[PDB]
Amino acid sequence: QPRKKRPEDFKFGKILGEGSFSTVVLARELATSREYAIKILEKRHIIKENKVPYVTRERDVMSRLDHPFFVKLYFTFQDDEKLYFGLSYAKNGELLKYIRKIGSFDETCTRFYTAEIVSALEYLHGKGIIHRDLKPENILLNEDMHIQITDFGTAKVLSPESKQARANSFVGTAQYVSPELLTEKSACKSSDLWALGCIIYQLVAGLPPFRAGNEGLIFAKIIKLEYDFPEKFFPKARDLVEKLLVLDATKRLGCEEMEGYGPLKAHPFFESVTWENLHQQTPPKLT
Ligand SMILES: Nc1ncnc2c1ncn2[C@@H]1O[C@H](COP(=O)(O)OP(=O)(O)OP(=O)(O)O)[C@@H](O)[C@H]1O
Ligand SMILES: O=C(O)[C@@H]1CCC(=O)N(CCc2ccc(Cl)cc2)[C@H]1c1ccccc1Cl
Ligand code: NA
Ligand code: NA
Ligand code: NA
């Protein structure tokens, strides 16, 4: 392995963002001149806030990933005060920023970005991992405008030894949380497909489908499947969303009980998509 890195091996630049318990800084490694986004956590805070399992989970999960549509974890290190994660830098930031600025994506852009998310989930689920907090804030964009999914401290590696399907930790974001987590108190891979349906809806409509000024109101709508489509919504995309936003998690297109990603990739909304080539394709410009 390469020499373990230390803070003094880098020059830090701007803060890229600040979370409730972490700060991400842009950094240049002196010996190479490479750029990294380094996520830095104060140990005393992680302890106070009961976040040790989160930090451990983030490292363990990201260490297993090796796919172009995910933020890469290159290294970790620590000192007396802090934990450090050396991540790929996604220069163009959050997908959410683009939704806010443009309001709606056109059909070509919706299809392209949805296809990348589907490709990423196929990989993640193939490794028996549930994301559990999939949302536009956690889909970053690299310099070439391909996706880089992030935020794995609330992900779950399902145990292959027990053929585990359900995860019991209560994690997520209200607009994207699945009805099974609310009613049955567990999530499954298909919970991410529910989140996918909410995201596709959001790209086209400009708002996620279950929305309210507080969480409990959103929960009430999710479990009733209470949402509507705006009058103009690409029809094949509406069909796809209606096949993802299904209360019964065993009936969502793409889930294991529905025979997996093949039928999802075969949906008519994706007819023009070349799946094998996506990360090397030039993304359509977002206008
Ligand atoms: N790999 C990266 N490249 C570029 N920006 C990043 C990267 N990882 C995280 N960020 C940005 O850094 C900011 C802080 O991220 P961080 O994980 O610390 O908190 P968060 O996910 O925004 O909030 P919370 O963790 O409280 O839910 C976020 O806005 C994120 O968009
Ligand atoms: O578990 C691991 O893979 C490593 C191994 C080295 C190590 O001791 N740690 C961190 C242990 C830890 C976690 C949280 C706090 Cl608040 C303090 C110590 C883990 C760690 C080191 C650096 C950066 C992140 C992490 Cl999770
Ligand atoms: Na996040
Ligand atoms: Na985060
Ligand atoms: Na959340």
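Since chain A takes its numbers from Swiss-Prot, the residues it shows come out as 73-359.
Per the header of the entry, the method used was X-ray crystallography, 1.2 Å.
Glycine too: its Cβ is placed from the backbone N, Cα and C atoms.
In Swiss-Prot this protein carries:
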| type | residues | note |
| --- | --- | --- |
| BINDING | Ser92, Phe93, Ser94, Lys111, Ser160, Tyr161, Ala162, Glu166, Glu209, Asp223 | ATP binding site |
| ACT_SITE | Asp205 | active site, proton acceptor |
| MUTAGEN | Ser241 to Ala | No activation |
| MUTAGEN | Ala277 to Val | 3-fold increase in kinase activity |
| MUTAGEN | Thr354 to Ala | Abolishes phosphorylation by MELK |
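Feature map: Swiss-Prot annotations on the structure.
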residue : record                       : contacts (Cβ under 8 Å, 6+ apart)
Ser92   : ATP binding site             : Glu121
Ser94   : ATP binding site             : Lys111, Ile112, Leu113
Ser160  : ATP binding site             : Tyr108, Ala109, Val143, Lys144, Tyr146, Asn214, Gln220
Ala162  : ATP binding site             : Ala109, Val143, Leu212, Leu213, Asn214, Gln220, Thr222
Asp205  : active site, proton acceptor : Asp223, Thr226, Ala227, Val243, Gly244, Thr245, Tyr248
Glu209  : ATP binding site             : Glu166, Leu167, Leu168
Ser241  : mutagenesis position         : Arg204, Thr226, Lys228
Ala277  : mutagenesis position         : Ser176, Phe301, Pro302, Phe305
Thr354  : mutagenesis position         : none
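Once the Cα atoms of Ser92, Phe93, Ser94, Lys111, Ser160, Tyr161, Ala162, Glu166, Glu209, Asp223, the listed binders of ATP, are compared pairwise, the greatest separation found is 21 Å. Checked against ligand 3, the recorded positions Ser92, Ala277, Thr354 give no residue with a Cβ less than 6 Å away from one of its atoms. Under the three-state DSSP scheme, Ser92 (ATP binding site) falls in the coil class.
Taking a Cβ cut-off of under 6 Å from any atom of ligand 1, the recorded positions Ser92, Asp205, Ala277, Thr354 reduce to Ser92.
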